[PDB]
Amino acid sequence: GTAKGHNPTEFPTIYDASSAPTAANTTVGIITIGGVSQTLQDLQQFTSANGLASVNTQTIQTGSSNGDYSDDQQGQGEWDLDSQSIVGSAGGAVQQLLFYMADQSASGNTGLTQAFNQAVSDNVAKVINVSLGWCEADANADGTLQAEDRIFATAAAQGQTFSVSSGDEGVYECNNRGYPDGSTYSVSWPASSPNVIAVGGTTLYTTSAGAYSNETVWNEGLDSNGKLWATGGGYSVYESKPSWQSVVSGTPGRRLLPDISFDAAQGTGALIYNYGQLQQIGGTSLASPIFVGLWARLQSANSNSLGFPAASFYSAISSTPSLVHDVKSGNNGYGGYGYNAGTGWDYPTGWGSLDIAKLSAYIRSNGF
Ligand SMILES: [Ca+2]
């Protein structure tokens, strides 16, 4: 296998989804902070360059009508990654793409909380991407965790799937966002919620013909500031283990994450239009939208009737290893620290990546 960048339109072939329907019958949401004006121009460049029909989009001011929904310049790279990776992974079509924009002038984290709340209250998007997060202990200390978990609980009960990036700091989420900290490990919010699917990161190798070859843990070591870039993974210190995770024996009574993983290494990342220029980007910010687009295909294959899938993933995959690419090599720390990948579920990558046609067949036979 070779490590190289990929057009998001390649993710269906890589994850065995070409034979599934597109997500043309499923509405997808993206949570953003601030506006998406440049992102929508970059999305038009993406669909037009790839010869695809245009995507129907809507933007939603989730807070005060007088709030600040101006574009955040750095934010546009995130919304570009999320929207292009979803539409590519979805097979080039989604019913509608809804951007739930957080007010930037709201106090604390309340703008973001209100963006989650609007997506759940409206209950129009079946699958919602969240390529964001921060140390769960900080979210817990100011009340954000508690408030937002209520919203995600409502989402799961009404059959919506939030997909949340597990983090880019490996095990060192709470150490100044990714500075090595020896044996002290931590995880990201809202990925640690049991009411969302947490998505970690791989290094993706493809064959000379573009087919899947293998995946290892995403860990690209330290940047020039000394910050680690690697997949978030571990367990929450606050959230109890939901019972479907009992199949991973020998783990604490806490929510273990991530659940599944997809491509995240910048060196094997996605080629994304950002302010008109193509850039090769990674992060678990990539992995989550890949899952969102693929999962929205399976919703369209099933009349949008698949409920929150965490318990089903754990029962199906633990009993049916052919549904995943099991990542077995690498670690998500530094200097000998961190968790190691291995057979079956592991802390860097969870169950690994989904083989979508095999999972679709499983759902046809068994339901989900
Ligand atoms: Ca594994």
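All chain A residue numbers match Swiss-Prot; in order, they span 218-585.
Structure determined by X-ray crystallography, 1.3 Å.
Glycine is treated like the rest: Cβ placed from N, Cα and C.
In sequence order, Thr249, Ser348, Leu349, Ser502 make up the list of same-chain residues 6 or more apart from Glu295 (active site, charge relay system) whose Cβ falls under 8 Å from its Cβ. Residues annotated as active site, charge relay system in Swiss-Prot, with a curator's inference given as evidence: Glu295 (among others).
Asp299 (active site, charge relay system) counts 31 other C-beta atoms within 10 Å of its own C-beta, drawing on all protein chains shown. DSSP assigns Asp299 (active site, charge relay system) to a helical segment in the three-state reduction. Summarising the annotation, Swiss-Prot assigns active site, charge relay system to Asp299 (among others).
Per Swiss-Prot, active site, charge relay system is recorded for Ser502 (among others), and the stated evidence type is a curator's inference. For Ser502 (active site, charge relay system), the number of other Cβ atoms no farther than 10 Å from its own Cβ, over all displayed protein chains, is 26. Annotation note: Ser502 (active site, charge relay system) sits in a helical segment as assigned by DSSP.
Marked as domain 'Peptidase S53' by Swiss-Prot on the basis of sequence analysis: 219-583.
Here the residue is the original one, but Swiss-Prot notes a mutagenesis experiment at this spot, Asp339 to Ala: Slight decrease in activity with casein as substrate. Sequence-distant neighbours of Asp339 (mutagenesis position) (same chain, 6+ apart, CB under 8 A from its CB) are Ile277.
According to its DSSP assignment, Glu432 (mutagenesis position) is in a strand. In Swiss-Prot, a mutagenesis experiment is listed as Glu432 to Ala, annotated with the note No change in activity with casein as substrate.
For the mutagenesis of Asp440 to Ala, Swiss-Prot gives this note: No change in activity with casein as substrate. The structure shown keeps the original residue. Same-chain residues at least 6 positions away in sequence with a Cβ under 8 Å from that of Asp440 (mutagenesis position) are, in sequence order, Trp446.
Within the same chain, the residues at least 6 positions away from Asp480 (mutagenesis position) whose Cβ sits under 8 Å from its Cβ are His223, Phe228, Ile231, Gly418, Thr419, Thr420, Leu421, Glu432, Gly486, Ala487, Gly499, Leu503, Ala504, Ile507, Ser570, listed in sequence order. Listed in Swiss-Prot is the mutagenesis experiment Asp480 to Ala, annotated as follows: No change in activity with casein as substrate.
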Coarse DSSP state, helix versus strand versus coil, of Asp440 (mutagenesis position): coil
For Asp480 (mutagenesis position): DSSP state (helix, strand, coil): strand
Count of other CB atoms lying within 10 Å of the CB belonging to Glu432 (mutagenesis position): 29
